[PDB]
Amino acid sequence: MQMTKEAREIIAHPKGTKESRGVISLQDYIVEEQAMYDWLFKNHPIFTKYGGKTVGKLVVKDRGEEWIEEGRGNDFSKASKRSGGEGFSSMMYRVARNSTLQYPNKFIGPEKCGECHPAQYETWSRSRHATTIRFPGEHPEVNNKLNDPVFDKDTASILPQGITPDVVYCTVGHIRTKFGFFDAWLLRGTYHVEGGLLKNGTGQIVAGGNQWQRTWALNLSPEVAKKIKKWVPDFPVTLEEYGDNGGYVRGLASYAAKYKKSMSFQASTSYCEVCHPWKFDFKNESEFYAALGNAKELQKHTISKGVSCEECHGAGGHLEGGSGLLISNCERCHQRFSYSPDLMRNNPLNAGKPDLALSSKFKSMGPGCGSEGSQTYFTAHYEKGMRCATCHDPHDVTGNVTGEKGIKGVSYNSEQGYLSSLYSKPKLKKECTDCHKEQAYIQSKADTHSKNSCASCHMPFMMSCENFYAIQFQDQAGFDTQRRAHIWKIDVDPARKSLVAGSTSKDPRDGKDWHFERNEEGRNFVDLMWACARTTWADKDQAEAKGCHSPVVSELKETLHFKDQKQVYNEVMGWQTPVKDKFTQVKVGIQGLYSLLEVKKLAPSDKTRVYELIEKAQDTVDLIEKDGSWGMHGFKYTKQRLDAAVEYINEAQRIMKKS
Amino acid sequence: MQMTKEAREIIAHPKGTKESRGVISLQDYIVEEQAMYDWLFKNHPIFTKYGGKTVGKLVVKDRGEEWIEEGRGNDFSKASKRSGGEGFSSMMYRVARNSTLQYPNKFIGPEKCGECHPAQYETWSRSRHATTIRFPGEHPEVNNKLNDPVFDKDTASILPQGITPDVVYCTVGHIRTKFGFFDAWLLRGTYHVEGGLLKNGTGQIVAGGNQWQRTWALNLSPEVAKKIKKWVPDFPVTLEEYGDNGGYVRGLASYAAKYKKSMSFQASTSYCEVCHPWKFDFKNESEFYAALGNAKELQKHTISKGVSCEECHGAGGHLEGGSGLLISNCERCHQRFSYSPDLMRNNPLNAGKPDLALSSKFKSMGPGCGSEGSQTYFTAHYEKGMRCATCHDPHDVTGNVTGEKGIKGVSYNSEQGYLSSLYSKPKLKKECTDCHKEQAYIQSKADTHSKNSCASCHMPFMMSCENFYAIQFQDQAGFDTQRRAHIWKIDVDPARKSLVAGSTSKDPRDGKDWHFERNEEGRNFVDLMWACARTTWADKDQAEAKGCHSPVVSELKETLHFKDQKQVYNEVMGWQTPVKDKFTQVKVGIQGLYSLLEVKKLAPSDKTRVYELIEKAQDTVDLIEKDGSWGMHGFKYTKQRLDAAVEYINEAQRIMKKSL
Amino acid sequence: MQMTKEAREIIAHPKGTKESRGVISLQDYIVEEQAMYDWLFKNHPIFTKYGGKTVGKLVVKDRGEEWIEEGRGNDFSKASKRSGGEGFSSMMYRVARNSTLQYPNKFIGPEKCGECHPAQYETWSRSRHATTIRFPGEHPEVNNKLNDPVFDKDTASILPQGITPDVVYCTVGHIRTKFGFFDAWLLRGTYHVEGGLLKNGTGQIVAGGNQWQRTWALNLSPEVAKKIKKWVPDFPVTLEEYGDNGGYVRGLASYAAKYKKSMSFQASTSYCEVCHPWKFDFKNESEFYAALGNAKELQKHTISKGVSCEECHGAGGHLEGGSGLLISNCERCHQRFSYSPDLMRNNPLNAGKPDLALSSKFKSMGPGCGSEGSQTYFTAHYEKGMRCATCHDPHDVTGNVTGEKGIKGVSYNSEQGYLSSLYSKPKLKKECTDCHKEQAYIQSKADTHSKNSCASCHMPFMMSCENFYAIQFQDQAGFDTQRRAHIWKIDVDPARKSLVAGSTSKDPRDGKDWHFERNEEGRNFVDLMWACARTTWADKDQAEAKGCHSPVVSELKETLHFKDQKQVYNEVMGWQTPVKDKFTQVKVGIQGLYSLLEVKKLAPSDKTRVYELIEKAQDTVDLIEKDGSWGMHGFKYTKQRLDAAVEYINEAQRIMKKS
Ligand code: HEM
Ligand SMILES: [Cu+]
Ligand SMILES: [Cu+]
Ligand SMILES: [Cu+]
């Protein structure tokens, strides 16, 4: 057992700044983790109780790999002029302030910020930022039964087999999408126990079957899976067909682990403390390591859980003795840059500019949760100065969502506010209609999609939280679809996809180097299958609008179930072709007449009329060009205006003739 | 004599973070005040020279009550899941950085920021932020006569009877609204001395008669009071009629005190250092306590006065050795939340969300000064991400206001720029017209209110700075009206009021738990009485527009003096009803015609014409809908466009008729 | 040799705050410099090897003069109530954080910020902020030949006579405009050496001939000069006619010096560290003074060069052990206020308000480079809350600019991206057309200037980077024109000038107290000569649009070469006068028809028609009024459109006739 080679090379020859400059920087964080892994190798029960034997190999994954190697950081580093191409690049995972390995820290806890800022405490406290980290006893949404089935009695409990609350420090997550756990040794829970209990050192440690997944447990029954299989012939139906991604019961999937084959061995320090953090109140590291291995002692000494005030604003915020106030830009946890060699090779003028080949973290073939920032970085919105806080309230990030009263589960409790909810409804400072007036105007007119939100087409749930690759069939715009894309640009095309395999991929399902495609303007885009026909169980708008056009969840008539991108493109063109044809005629007419007002004299009263008509026709052209949807924001009204405008041009042309 | 019970409990069982974490938090600030109060109980003249005897009882009011109990902080705390409902909530009064009890501090003074930032120093220095704290010798606007009448010889001086400059550390405030003072022991001036001078230990300490009020001393003469009384029969005229709120001479009211009945005993450290601060340059606390009681010594060692650069930006700003730069969001001094159990009770959807039952500090029955933030918090503006500095320049907060040459006073001096002025004109980055273009366009059409500013209707002076409850008659939108409401939304209703009494109120004027009402969108709103017919002497726009529709100050004909809200509402309906009616006709016509074009056959040029007409009508409807005032921004223009649009629709119907 | 009197006075009676308060402030910076000047008076080669003898007088200029006296700080101070009118005002030059005289510092260098922020590193690293300070060996754009001619073999090399790379700490600047150098003793390069080499202490120190200038070396050949001479009689053609401003070869001018007459003696600490900084990693001031005089040692210990992350964001940024995160408002280096007594005197409503009499730094008769801030301060834009970061990306400040392949040069290499480029194209978040919609609409119509940017008219290159006063003829809008004015408001007048001499000026070219004029709204403005007819070689838009109307560089026909402002004004009237005529005609008509409508009875159909026509004409009027250019944004569309509105009025009249 040892740390990753990358970590060991840095430990052997470190070039941090803590000792030389008195300022901590990337390499210092890599170095400081050595003692934690030494401790775990001697003290974790996998070794003390199970003799280092597991069903599946242990694969150590420390900061050396996560904070340096992920997102092809080493390839990015080589493509950069920084440090002569010999440097390191932390693409996805890193902290801005001290890690949980430094004691003492200056955290005072959110309740103390709340004494003076009760208003923000209240909104923050009813958000998933506040409860992403929770202890046993803090799950009223499952009546505090972490080991009983949540929904149907043949589906999974939140905790895996053999894992009981007394050896769990915390759960991570929510009913919203999924849960994970950390054991009392603060080791990421990538395993379960068969034929025994971790608590007693009995049975066997088995890789995988460690991650509770709401959609698989609740929505994705074998019956639903058979329905998908009619359309997608290789969709897995039985548990065994979920393979390495699955496990022993539906709802508990293998994550950072392949069922019975391999499992990551990872401290919270290496990864999870970047985005689902906690802080302890210990005065020094001796106190910390003494408690390490007892959940109750660690819980009692926990001064901050989850994404609290001070995770965003800094320890002690602006207070005297604190570490200095920050205003988060969200990129610690919501950015997730991933360098793509394929995007780099699109243009020779990219030489020395590898930032132009950044994409987003992908979980196998889907863009990963927490990648909204790397998505928005290649949008017109980001170019125009817009950031997360432009649109989002940074405190009330969950909104007034509630549980599902029609769900009859063995443990599920629908009455616990947002904790019971399958959805998110973040509080917004800006709606699309605030900035896009012409689009709002046309889309407000009574028509096919006028009831739907702008976000319903423009912000599909493309993102994978669970890395449930066994159900990722991305050309069918499903089925591992749990977070919302922040791309906005919709591409209208019969074939071009948003998501593409890397050129290193040797099998269409191996998931190698997937990335977002870039359009002609160098921007990310949403293809029409995602925009119109995606299948998801995370999207409240979709569920309130008859499942949109998904062959799996649509309640529309079968001819409006969109089964491939070309079909969707055909529907779009049914509206766009007639709009563009009339649009062109009108503009052709407007020039036909403007120019021909030099080659003819008219009775002043006819001249007035011709001017008047083409001026009104020009108003319609401008509105439609500015709208830019070519009828997709409202065919009926767009056609009404274009019909009028061609009448104007014909009336004017009739007049010009009589001369 | 002792500190409040709330402070003593926290001192007895403190749960701050200074010792356990090395970070100062709320409870540490409560604890640190113990020494100051012990000192005051032994060393203040009230005790050393007057035997602790005062006319009216002494009421200690330290941070334990001000920073913990105010705004029903304890009820908010019990309504919250935070700390199992057993925590504390500082609703209004707290600091962000060290208080004036820490020595040494890192303040260098605004003149030092000004060495490198001369431009911002200049604009800041000509603002009331810069001069809210002043020493004797810094009042040219009264020819430095703090003890002679400011205006008429029968009205008040700035300092009350028995209080002389040499025992005053500072004055607080301006001619703008009011003044207060702090004695050389840094105790808040809630008293005067009858038959003697404080400096000689003679006479008697008497509660109240301590706050100079411009509006009472200048504008609210017995003559004006009598005029008001014809409308409002209970309105006080004689000095005796102002009761506990008054005192011994028109212009000096009792504030944080009741004349001869009670007076707050309060160090500057408990309350005033939050919003009207100063900082001293002492190396340690021994030096500070040694200077205490000596105005000249304290003044000499004052390194920052009032809302200086570093009060906003932190002590030493971004400089090496400083405390770290801050950009103020203004909530230290301009927010003032107050929790309203009635707003919780009346909306059951707010259960477990005490933040949605937040209101503003009320001074009796009017929202307090410095509550703009708690007001804006419940507006569309704040919801769209707008904050104070969206609209406001943070430095030039007073603007180019001047005195009134027409005022002849015993001491008043009109030539001192903003210091002489009765008004405020903060420099703005954004005007209403920058974001509300349709409203601006219609409003620019010459009519009844074309010379009104947008803020004249939308931002009435509803706020009470002085807590002059004796003249607060909120249903008549007067008469203690010194600061500008930041609410904007105008409600259109015959009876519904912006301001209402709490359910604890047992008498229409007892002033218990008054608060803002919330509309169907969960927002604050301005009722039509405030928007149209309010009475104030702090609103220059109103003074320059014939006093608007106030029965008391309107110069308009008597038929345009609005005596109550139903009368205003009926005037509004007279404009909105015709507009709304015609708007509805035009909108139905447009849609009806569009629908009929889908089936009824017309010659090409008729179809052309019908389309053309309904598109023109649609332009008009879109404009008027987007404006959303239904004629209140420009009645004749609005109805004219709609009358023209009605003509377009009728011609279009004429064409449809021919076919049949 | 000694420090300036202003410095010595402060040193004698210091009222800083470091000792009393523990906080560094302005006067502390002045005092701290004393050791450096003592050291230079004893150790610089000028004294140790040349015996204090120079061709031209040594003029010491320290922080005492730069940070205190510049911009008429003492007059501003006296005009202010601050400190009784007896204090100091640092108008242009000061730092926010420790100077380069304090050791150790907390800088970790931009490559360490880049480890975690690879994206911002990439865009920042290809900007002139990043390379404004460079060491010998880092000039691929002249093939690293600092002593060979850049362009033609009879024009200048970057380094002057007798100055070799081995005794130069760094160069300042780029091909873009100009270069400068610092010797190994960190003295500002205001001299060269005739008859020997500085490294051997041979030859004589000669004042001036020290600043390499791109425009003089490349563009302003004797032929071009002759051409300008035909329009401007006094224009210098021969090297000798450039006088004190010139030197011994075309391309190397005298700056902070007069050729063979005077040269400033200035440490980097007094001035250049404000805006073109660097930082050393020295652990104390002893290590620093020990390396002084050795270019290689200093270079080896340089941890930050130029305007790096930490110069804007503070040393160590937000990192633990750092000095605390900043977000720069750019005023350290781009503001440059200069108090103008003339502006104060010429408006007695500004009495007691010297801030309102602030102008910008002028380099002789042109506004200085890095005065964008003091310029925008008196604009509508600043008043509305706009700041540098409203329009600009703060990282990607240079943009995708490239060299010129057509240039023949002895050393010039045109293939090093932005390093080879003569232009700047800063990345913007907002374009003029984002906020100014009506102007954008009119300007989009195919017409005379429709291909041109808004910035082309509104932001001419008025600013002097080089103080090349020998070619400054401002009434002719030329010819020392290297940076872009940030004023936007164009004044339309036959004679009023943006740039005027101070009342202390005696000769029209003595360059005394020049300043911007203020218009009737208290704002800076651009006169029509600058807007339309200016001569520059720094403006890419101008170069891509036939040199605009410069008599010197225009490729237009000769009737479109504008020689004076009166001629420009007249061309503007050619357009605005017909537009305002028709405009007024329409307003009169609308008002007339409207007044008649209440006393006139019309058939329902006739009335419909008159309202409608009036209403169309009103829309046109509103658009033209909103545009506010009266044809300057597109004469053809504007005039055509007003003509039609006249027709609407005329048709309305024909219907009103039936009364
Ligand atoms: C889309 C590009 C442009 C934008 C957004 C823009 C914007 C503006 C604005 C906002 C004004 C002020 C109008 C007022 O006072 O109400 C203006 C005036 C002016 N612009 Fe432009 N402009 C553009 C292009 C141009 C061009 C190409 C030229 C010259 C060829 C030009 C020359 C002027 C002049 C001379 C004025 C002064 C008008 C007067 O005061 O009479 N502009 N422009
Ligand atoms: Cu996730
Ligand atoms: Cu007040
Ligand atoms: Cu320059």
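Residue numbering for chain B follows Swiss-Prot, covering 43-702 in order.
According to its header, the structure was obtained by X-ray crystallography, 2.2 Å.
Just so it is clear, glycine is given a Cβ too, placed from its N, Cα and C backbone atoms.
Annotated in Swiss-Prot:
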BINDING   B:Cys155, B:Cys158, B:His159, B:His360  heme c 1 binding site
BINDING   B:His171, B:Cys372, B:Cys375, B:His376  heme c 4 binding site
BINDING   B:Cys351, B:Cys354, B:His355, B:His437  heme c 3 binding site
BINDING   B:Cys496, B:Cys499, B:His500, B:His675  heme c 7 binding site
MUTAGEN   B:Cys574 to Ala  Impairs protein stability and abolishes sulfite reductase activity; when associated with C-587
MUTAGEN   B:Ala587 to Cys  Impairs protein stability and abolishes sulfite reductase activity; when associated with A-574
MUTAGEN   B:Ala587 to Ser  No effect on protein stability and sulfite reductase activity
MUTAGEN   B:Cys590 to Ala or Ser  Impairs protein stability
MUTAGEN   B:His591 to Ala  Impairs protein stability
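B:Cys375 (heme c 4 binding site) sits 22 Å from B:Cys155 (heme c 1 binding site), taking the CA atoms of both as reference points.
Calculated from their C-alpha atoms, the gap between B:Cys158 (heme c 1 binding site) and B:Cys351 (heme c 3 binding site) amounts to 12 Å. The number of other CB atoms found within 10 A of the CB of B:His355 (heme c 3 binding site), across every protein chain shown, is 20. The secondary structure of B:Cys354 (heme c 3 binding site), as reduced to three states from DSSP, is helical.
Screening the binding-site residues B:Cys155, B:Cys375, B:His376, B:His675 for a C-beta under 6 A from any atom of ligand 3 leaves none. Across the fold, the C-alpha of B:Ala587 (mutagenesis position) and the C-alpha of B:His171 (heme c 4 binding site) stand 28 Å from each other.
Within 10 Å of B:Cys574 (mutagenesis position), judged by CA to CA distance, lie the following recorded positions from the set B:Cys354, B:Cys499, B:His500, B:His591, B:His675: B:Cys499, B:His500, B:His591. Each residue in B:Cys317, B:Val349, B:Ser370, B:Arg374, B:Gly412, B:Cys430 lies on the same chain as B:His171, B:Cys372, B:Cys375, B:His376 and has a C-beta within 8 Å of the C-beta centroid of that heme c 4 site, without being one of the site residues. Cβ environment of B:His360 (heme c 1 binding site): B:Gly366, B:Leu367 lie under 8 Å away, each six or more residues apart in the same chain. On the backbone, the CA of B:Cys354 (heme c 3 binding site) and the CA of B:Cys372 (heme c 4 binding site) stand 8 Å apart. Taking a C-beta cut-off of under 8 Å and a sequence gap of six or more, B:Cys372 (heme c 4 binding site) has these contacts in its own chain: B:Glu414, B:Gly415, B:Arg429, B:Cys430, B:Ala431, B:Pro436. B:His500 (heme c 7 binding site) is 31 Å away from B:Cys351 (heme c 3 binding site) when you measure Cα to Cα. Of all the recorded positions listed here (B:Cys158, B:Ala587), it is B:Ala587 whose C-beta has the fewest other C-beta atoms within 10 angstroms. Of all the Cβ atoms in the protein chains shown, 19 others lie within 10 Å of the Cβ of B:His376 (heme c 4 binding site). Most Cβ neighbours within 10 Å among the recorded positions B:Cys155, B:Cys354, B:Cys375, B:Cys574, B:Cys590: this distinction goes to B:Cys590.
Each of the recorded positions B:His171, B:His437, B:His500, B:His591, B:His675 was scored by other CB atoms within 10 A of its CB, and the lowest score goes to B:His500.
Residues from the set of binding-site residues B:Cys158, B:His355, B:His360, B:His376 situated with their C-beta under 8 Å of a chain C C-beta: B:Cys158, B:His360. Same-chain residues at least 6 positions away in sequence with a Cβ under 8 Å from that of B:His159 (heme c 1 binding site) are, in sequence order, B:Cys351. Counting only same-chain residues at least 6 apart in sequence, those with a Cβ under 8 Å from the Cβ of B:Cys496 (heme c 7 binding site) are B:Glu473, B:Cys474, B:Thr475, B:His478, B:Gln481, B:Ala482, B:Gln485. Listed binding-site residues: B:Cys351, B:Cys499; maximum Cβ neighbour count within 10 Å falls on B:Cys351. It is 39 Å from the Cα atom of B:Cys155 (heme c 1 binding site) to that of B:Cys499 (heme c 7 binding site). Ranking the recorded positions B:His171, B:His376, B:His437, B:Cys590 by the distance of their Cα atoms from the Cα of B:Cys499 (heme c 7 binding site) places B:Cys590 first.
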